[PDB]
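A.B. asks: Structure provided below as structure tokens; questions to follow.
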Amino acid sequence: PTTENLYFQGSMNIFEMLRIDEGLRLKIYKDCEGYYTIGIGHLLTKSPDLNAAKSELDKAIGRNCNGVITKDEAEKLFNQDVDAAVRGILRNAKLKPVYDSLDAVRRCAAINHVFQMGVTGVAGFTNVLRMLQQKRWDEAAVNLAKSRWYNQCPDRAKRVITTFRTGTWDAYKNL
Ligand SMILES: OCCn1cccn1
């Protein structure tokens, strides 16, 4: 690895990771599962009603947005959502021990997974959690690749799975 290559891991963190997996959109759009989303992976509602999405948006941002936000607002909402995912892991009796056992890079993958699926969804992956705690990385990655989360929307999940396998940031290189 070059001097520049060795600096790459210092440029990656949970924010940069999710920013790549979720993208950045300033107008309401439907994600790969058909759910109204905005910003950096902020799911507004699972309701099919765009008015519901707009109502949630205005609530979240605090002004009359009419379905559009600024980059600064996207970033603030993103930081709030990341904090929520971390807090959700740390207070959960099943996820905290697994998270604590992980290295720094896999901890980011854990937060990313919770950001995407929510706490109960992730806490339901009983086998994967045991595999991770036992450092069975290849088995964990194969099992994640069986999930509906990954299979219904592979591009948003693939990088996370690779990161659980390797504990490096390589899947986020060379976009
Ligand atoms: O995403 C599976 C790993 N994980 C552990 C705690 C939260 N997530």
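Start at 1 and count along the chain as shown; that gives each residue its number.
Determination method: X-ray crystallography, 1.5 Å.
Even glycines carry a Cβ here, placed using N, Cα and C.
Under the heading of mutagenesis, Swiss-Prot lists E22 to A, F, H, M or N (Swiss-Prot position 11) and annotates it as follows: Complete loss of enzymatic activity. In Swiss-Prot, a mutagenesis experiment is listed as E22 to Q (Swiss-Prot position 11), annotated with the note Complete loss of activity. The annotation that Swiss-Prot gives for the mutagenesis experiment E22 to N (Swiss-Prot position 11) reads: Loss of 84% of enzymatic activity. Sequence annotations record features per position, and here Swiss-Prot assigns active site, proton donor/acceptor to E22, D31 based on experimental evidence. Here Swiss-Prot notes a mutagenesis experiment, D31 to A, N, S or T (Swiss-Prot position 20), with the remark: Complete loss of enzymatic activity. The note that Swiss-Prot attaches to the published mutagenesis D31 to E or Q (Swiss-Prot position 20) is: Loss of 99% of enzymatic activity. Under its mutagenesis entries, Swiss-Prot includes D31 to C (Swiss-Prot position 20) with the note: Nearly no effet on specific enzymatic activity. Where Swiss-Prot documents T37 to H (Swiss-Prot position 26) as a mutagenesis experiment, the accompanying text is: Facilitates transglycosylation more effectively than hydrolysis; covalently bound substrate. Experimental mutagenesis at this site is recorded by Swiss-Prot as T37 to E (Swiss-Prot position 26), annotated: Complete loss of activity at neutral pH; covalently bound substrate. According to Swiss-Prot, the mutagenesis experiment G41 to A (Swiss-Prot position 30) carries the following note: Almost complete loss of enzymatic activity. Under its mutagenesis entries, Swiss-Prot includes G41 to F (Swiss-Prot position 30) with the note: Almost complete loss of enzymatic activity. The enzyme is destabilized by 1.5 kcal/mol. For the mutagenesis result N143 to M or F (Swiss-Prot position 132), the note given in Swiss-Prot is 2-fold decrease in enzymatic activity. Recorded in Swiss-Prot as a mutagenesis result, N143 to I (Swiss-Prot position 132) carries the remark: 5-fold decrease in enzymatic activity.
Please go over these features one by one and say how buried each is and what sits next to it.
C.D. replies: In three-state terms derived from DSSP, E22 (mutagenesis position) belongs to a helical segment. Counting every protein chain shown, the Cβ of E22 (mutagenesis position) has 21 other Cβ atoms within 10 Å.
Around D31 (mutagenesis position), taking its Cβ as the centre, 18 other Cβ atoms fall within 10 Å, counting all chains.
When secondary structure is read from DSSP and collapsed to three states, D31 (mutagenesis position) falls in the coil class.
Under a cutoff of 8 A between CB atoms, and with a sequence separation of 6+ in the same chain, the neighbours of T37 (mutagenesis position) are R25, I28, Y29, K30, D31, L43, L44.
A sphere of 10 angstroms centred on the C-beta of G41 (mutagenesis position) encloses 23 other C-beta atoms.
Reduced to three states, the DSSP call for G41 (mutagenesis position) is coil.
Around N143 (mutagenesis position), the same-chain residues six or more apart in sequence whose CB sits under 8 Å from its CB are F125, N127, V128, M131, listed in sequence order.
DSSP assigns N143 (mutagenesis position) to a helix.
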A.B. asks: In whole Å, how far is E22 (mutagenesis position) from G41 (mutagenesis position) when you measure between their Cα atoms?
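C.D. replies: Checking the Cα atoms of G41 (mutagenesis position) and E22 (mutagenesis position) gives a distance of 5 Å.
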